[PDB]
Amino acid sequence: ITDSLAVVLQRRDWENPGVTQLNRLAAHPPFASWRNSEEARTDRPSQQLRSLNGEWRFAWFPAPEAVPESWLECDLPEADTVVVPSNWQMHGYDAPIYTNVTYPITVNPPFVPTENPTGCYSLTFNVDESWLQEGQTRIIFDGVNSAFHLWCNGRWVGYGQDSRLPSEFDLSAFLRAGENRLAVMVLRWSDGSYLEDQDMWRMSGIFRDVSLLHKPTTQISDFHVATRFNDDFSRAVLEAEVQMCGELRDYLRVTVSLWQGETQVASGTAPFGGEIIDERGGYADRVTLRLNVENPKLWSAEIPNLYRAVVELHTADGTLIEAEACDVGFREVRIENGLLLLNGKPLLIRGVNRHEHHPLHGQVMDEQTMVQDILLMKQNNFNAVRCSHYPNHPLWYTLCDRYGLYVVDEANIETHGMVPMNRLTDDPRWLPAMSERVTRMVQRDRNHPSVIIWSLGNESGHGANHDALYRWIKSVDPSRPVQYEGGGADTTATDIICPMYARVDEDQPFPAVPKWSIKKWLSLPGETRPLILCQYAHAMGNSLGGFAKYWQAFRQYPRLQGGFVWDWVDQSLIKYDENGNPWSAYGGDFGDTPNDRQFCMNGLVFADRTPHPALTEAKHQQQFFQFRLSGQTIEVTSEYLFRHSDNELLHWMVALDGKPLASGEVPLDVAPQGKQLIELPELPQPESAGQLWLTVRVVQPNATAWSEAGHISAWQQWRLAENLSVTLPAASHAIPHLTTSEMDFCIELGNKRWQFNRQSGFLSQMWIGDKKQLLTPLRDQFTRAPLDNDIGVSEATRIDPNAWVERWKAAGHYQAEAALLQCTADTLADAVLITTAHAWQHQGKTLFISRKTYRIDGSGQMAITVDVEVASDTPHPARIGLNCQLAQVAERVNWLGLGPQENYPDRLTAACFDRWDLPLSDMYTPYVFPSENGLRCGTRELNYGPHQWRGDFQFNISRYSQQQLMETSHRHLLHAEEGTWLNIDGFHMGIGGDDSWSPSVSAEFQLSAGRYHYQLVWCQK
Ligand SMILES: CC1(C)C(/C=C/c2ccc(O[C@@H]3O[C@H](CO)[C@H](O)[C@H](O)[C@H]3O)cc2)=[N+](Cc2ccc(C(=O)O)cc2)c2ccccc21
Ligand SMILES: [Mg+2]
Ligand SMILES: [Mg+2]
Ligand code: NA
Ligand code: NA
């Protein structure tokens, strides 16, 4: 009767932060209850841990009150069969909602809409007679979003909250021999939802693994593993605290053994009975075993050395009762004289924030995707990952233990959308709900070596509950620093100054919560802590402009120890069009309103894990080898802390304007933090015009667990000698002819002709035979299809006048019409020369003036000179160049300049000057929200079809006009236009990225000069 839905739902436990659970079992490190010690040692499956993943029955309801009572005792006929784990949104049952700060429900704590989508999962399953005769059978829900009641065989078992930590219940008294039925009622919204306002898709369901665990009545209930060292790390002590439940008997003993492969390194045995704690005695149900280990192999992300600990509960008889185990990493984390140290050395954090996202399965994680993420991270020189912003799938910490990544483990607490952010975290009545989110994380993950820093959550202001739970962790686990960014990044609840989007040089003095220059922040009076940015370099679309500025400062300042980029992967989701072709969706593409559109996509990699261009810029700046050149000696500095360069070659190549002359390879032998001098053999010194370039690459000859043989780890380029060309062009055998109309100036030379419209003032057509070459005239361009960083948070709903796109729009940059001031022809002895002069205006104010000269000579080459004035009081323009739409569509693009990948003025350090030859496809970057893209910088020669351009310019080349990109909201709606659109810019504004909601382009990358000059030569070859 009291099992009925009517009575259980009556209490409304999901609108009460004083009930976070009912009858839920205590939290602990991962268990498997092996009944054989060698299976435990080898980490092989345990027949005491069943998976209940697979096909369940599921049914959707608009509110829990709509669930019929029949559902408790038999399957609903309207129910479907569904795979678990899953998010029910990904099966089309209701919409996923993408909102950033604003809560997806009315803010009215602790209450929740009565429209509360409800997932009714059920499973019929068998249990062996063995499990019911002896011991304890429990069920483990690794992840239920956001709360749930549990029935088994019609009887109510319990209730659970916190979406990202395992909820476990005892099923012993509820199971029967043979057929049993689980009934799990999952609520999309709960009072827990008030602490789960992370900027991400809001989904729901049983989205992590479901398991049964069988333990004996007398059991290992908890164990903690600590490692302490002497000053030089030549000796360690492993302390293992083991706790038990059940009937204590004097014959009970515990053995803890430490292995390294098949070598047993130490072992101890003891009865239960701890040291004296206070005036009432000690813990009779606990024992600590202390093992000596001489010259331990130490854990780091550089070399992830692991031991294995095996904990046997047995009798004096030797009868094994059960065994648990974990991997062990010998490493020490401490902050000492203002620096974060690991094994006595200062870490430099090459970090990234990473969400649990999959474009098809939503927030369900798999081993394959996890491994793919880790490989991609290490291959791009990433040290560390921040679990933003919740405890991860348990397998993640095992994988980072083994592959070697430093992990920040973060409690599932974000209250961003409250006003102020403080509201719940400063309120004592919410302390219990918060403590369970902090304490149960620590109790689960404290034995993982890869976790080096605990975090109290994200974006919840600073309340007294943070201070309380900061001190809880410090008392319970001294071995790791605690950090938290809320309330100004330097509150009393953080051992590390952990700002988000603090800039390098520029102060943002917001009241109460300023973001100082990270350099100035360190020096403020009384401040002694290190500074590691919790989030930095917002990688939203065409971003990471200014990334090198950070890493220069990280390398110069000891107490700037890096940061975590925001963030790893685009949170795009897959939809299907009328033909079943997939496309990538973002905010509002599911009827979800209100939403925050494209802001779900901030990754360095697309959702399928293909890299954005910015990934290589990060790889370059975060490389572990630094290079200097004096003469033709190379100084290689290693930023590794623990390992020699014992899988590294240096390849070097010298080349003249792309043409290789000399190469060669040198073994690399640099000690950690050491230097190696390499003198290069006598290098070529040709008399040829052009520029000589030295390029070095570090190459790993052997495969790793994370990379292929031949993997490139770092690179650097220097200009050696230059030779300015002095030679006179070969004399031509003909002079071009000028034909003057009232309408046109036309120029002829051989089969070639050039037409200059005298009404417009632009080169409107060019001929080679009967084949015309332009579909659009060659005109000036002072605008770009705005990037995410240009737009910021501006919408048609609420315009943000301060963003770049809106200052451009307000000033008429986008609707300015060219007004010709001058267009004259002149014949001279060698060539014909057209001079032009245009003004761009808007409502009586002149924005730009453009003075040009076209010189067509007997060699068939058109020399263009441009001299642009920009009014001092108009917003600095996005670019200064020319555009046109060619008739040609060639397969290839050949250029000499920075490449091969997309690069922009404030993000070109990773690009190298060489001859690059790619398909036209690769000259467009398929950002899901389309914008300016594919620019290549510092180019001297561009080759497309019969055409060739020469000068010193930046260019993009595509089948997509700047008009189409600016007007199209999704990449999958783009259509190839007739021919090819070409933008050639003398100058181009930076892209920014320090954040994506305020102007972020540093002054030195703003086109502020007032007058500009660039020069081009158009020819056919
Ligand atoms: C913290 C800061 C800088 C902020 C807001 C910060 C923010 C915004 C969005 C965020 O979303 C996401 O969350 C994810 C975590 O779950 C990630 O962190 C990710 O990075 C983001 O996509 C996060 C922080 N503003 C906005 C603003 C608005 C306008 C102006 C202006 O024009 O003058 C200036 C400041 C203000 C305004 C006054 C004082 C302080 C701020
Ligand atoms: Mg509750
Ligand atoms: Mg947030
Ligand atoms: Na540093
Ligand atoms: Na975001």
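Numbering of chain A is taken from Swiss-Prot, so the residues present carry the numbers 4-1024, in order.
According to its header, the structure was obtained by X-ray crystallography, 2.7 Å.
Using the three backbone atoms N, Cα and C, a Cβ is placed for every residue, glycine included.
Here is what Swiss-Prot records for this protein:
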- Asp202 to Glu or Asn: Causes a significant decrease in binding affinity in the absence of monovalent cations or in the presence of potassium ions, but only a moderate decrease in the presence of sodium ions (MUTAGEN)
- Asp202 to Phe: Obliterates all binding and catalysis (MUTAGEN)
- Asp202, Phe602, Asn605: Na(+) binding site (BINDING)
- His358 to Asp, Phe, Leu or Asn: Less stable to heat than wild-type. Causes significant destabilizations of the first transition state (MUTAGEN)
- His392 to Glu, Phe or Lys: Essentially inactive unless very rapid purification. Causes very large destabilizations of the transition state (MUTAGEN)
- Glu417, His419, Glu462: Mg(2+) 1 binding site (BINDING)
- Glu462 to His: Slowly inactivates galactosidase activity by reducing the binding of magnesium. It increases binding specificity (MUTAGEN)
- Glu462: active site, proton donor (ACT_SITE)
- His541 to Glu, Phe or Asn: Poorly reactive with galactosyl substrates. Less stable to heat than wild-type (MUTAGEN)
- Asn598: Mg(2+) 2 binding site (BINDING)
- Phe602 to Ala: Decreases the stability of the loop 794-804 (MUTAGEN)
- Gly795 to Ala: It forces the apoenzyme to adopt the closed rather than the open conformation. Reduces the binding affinity (MUTAGEN)
- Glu798 to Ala or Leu: The catalytic efficiency is not increased, when the sodium concentration increases (MUTAGEN)
- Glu798 to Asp or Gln: Small increase of the catalytic efficiency, when the sodium concentration increases (MUTAGEN)
- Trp1000 to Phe, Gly, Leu or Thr: Decreases affinity for substrate (MUTAGEN)
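Cβ neighbour density within 10 Å is lowest for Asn598 among the binding-site residues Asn598, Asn605. The Mg(2+) 1 site, placed at the center of the C-beta atoms of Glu417, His419, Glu462, has further neighbours from the same chain whose C-beta lies within 8 angstroms: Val104, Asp200, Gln201, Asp202, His392, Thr418, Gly420, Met424, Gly460, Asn461, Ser463, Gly489. Using a 10 Å Cα-Cα cut-off from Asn605 (Na(+) binding site), the mutagenesis positions that qualify among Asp202, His392, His541 are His541. Geometry remark: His419 (Mg(2+) 1 binding site) versus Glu462 (mutagenesis position), CA distance 5 Å. Candidate recorded positions: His419, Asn598, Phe602, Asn605, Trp1000. Those with a Cβ under 6 Å from ligand 5, in sequence order, are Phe602, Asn605. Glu462 (mutagenesis position) sits 6 Å from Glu417 (Mg(2+) 1 binding site), taking the C-alpha atoms as the reference points.
With respect to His392 (mutagenesis position), the closest of these recorded positions in Cα terms is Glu417, chosen from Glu417, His541, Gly795, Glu798, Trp1000.
Only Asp202, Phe602, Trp1000 of the recorded positions listed as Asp202, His419, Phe602, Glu798, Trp1000 bring a Cβ under 6 Å of any atom of ligand 1; the order follows the sequence. For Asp202 (mutagenesis position), the same-chain residues 6+ apart in sequence whose C-beta sits under 8 angstroms from its C-beta are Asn103, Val104, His419, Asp599, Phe602, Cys603. Other residues of the chain with a Cβ within 8 Å of the Cβ centroid of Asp202, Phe602, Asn605, the Na(+) site, are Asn103, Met203, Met543, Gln574, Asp599, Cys603, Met604. Ranked by Cα separation from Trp1000 (mutagenesis position), the recorded positions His358, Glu417, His541, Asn598 are led by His541.
The Cα of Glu417 (Mg(2+) 1 binding site) lies closest to that of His358, out of the mutagenesis positions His358, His541, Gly795, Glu798.
A distance of 26 Å separates the Cα atom of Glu798 (mutagenesis position) from that of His358 (mutagenesis position). Comparing the mutagenesis positions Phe602, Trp1000 by how many other C-beta atoms lie within 10 angstroms of each C-beta, the top residue is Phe602. When the Cα of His541 (mutagenesis position) is compared against those of the recorded positions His358, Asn598, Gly795, the shortest separation belongs to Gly795.
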